[PDB]
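Working notes for the structure below.
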Amino acid sequence: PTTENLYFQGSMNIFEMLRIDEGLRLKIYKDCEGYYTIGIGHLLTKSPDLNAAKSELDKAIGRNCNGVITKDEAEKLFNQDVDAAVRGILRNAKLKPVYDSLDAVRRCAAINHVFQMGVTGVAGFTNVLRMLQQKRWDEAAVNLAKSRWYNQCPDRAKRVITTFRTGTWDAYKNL
Ligand SMILES: O=[N+]([O-])c1ccc(O)cc1
Ligand SMILES: O=[N+]([O-])c1ccc(O)cc1
């Protein structure tokens, strides 16, 4: 690796990772699963009603957005969502010990998955959690590749599953 390459891990962190996986959109859009989203992967609602999505948005931002936010607002909301994912893992008796056992880069992949899927969905992956605690990386990654999370929307999950397999940032290079 070049000097520049060895610097690339320092440029990577959970925010930079989720920003690649989720994109940045300033207007309400439907995700790969059809669901109303804004900012950096902020899910607004499962309802098919745009007006519900807008109501959730104004609540989340605190003004009358009419479906549109600023980059600064998207970042503030993203930071709240990242904090909520981290807090969700740490207060959970099933996820905390696995997270604690992980290295820094796999801890980012853990936060990413919980941000995407939520704590209860993630904490139900009994096998994957045991495999990770036992450092069975290849098996963990194959088991995550069976999930509806990955298979319903592969592009958004593929880099996270590679990161659990390798513990490096290689999947985030060369966009
Ligand atoms: O803290 N943030 O809102 C961020 C950080 C990094 C990034 O690439 C986008 C947003
Ligand atoms: O918090 N965790 O330890 C996690 C979270 C997600 C995952 O897929 C595996 C472990």
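One is the number of the first residue shown, and numbering goes on along the chain from there.
Looking at the header, which is where the method is noted, we find X-ray crystallography, 1.5 Å.
Each residue, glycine too, has its Cβ placed from N, Cα and C.
What Swiss-Prot says about this protein:
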- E22: active site, proton donor/acceptor (ACT_SITE)
- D31: active site, proton donor/acceptor (ACT_SITE)
- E22 to Q (Swiss-Prot position 11): Complete loss of activity (MUTAGEN)
- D31 to C (Swiss-Prot position 20): Nearly no effet on specific enzymatic activity (MUTAGEN)
- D31 to A, N, S or T (Swiss-Prot position 20): Complete loss of enzymatic activity (MUTAGEN)
- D31 to E or Q (Swiss-Prot position 20): Loss of 99% of enzymatic activity (MUTAGEN)
- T37 to E (Swiss-Prot position 26): Complete loss of activity at neutral pH; covalently bound substrate (MUTAGEN)
- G41 to F (Swiss-Prot position 30): Almost complete loss of enzymatic activity. The enzyme is destabilized by 1.5 kcal/mol (MUTAGEN)
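Take the Cα of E22 (mutagenesis position) and measure to each of the mutagenesis positions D31, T37, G41: the nearest one is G41. Remark: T37 (mutagenesis position) has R25, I28, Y29, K30, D31, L43, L44 as non-local neighbours, by Cβ distance under 8 Å and separation of at least 6 in sequence. Long-range Cβ proximity for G41 (mutagenesis position), meaning a same-chain Cβ under 8 A and a gap of 6 or more residues, is found for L18, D21, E22, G23, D31, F78, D81, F115, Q116.
Note on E22 (mutagenesis position): other Cβ atoms within 10 Å of its Cβ, all shown chains, come to 21.
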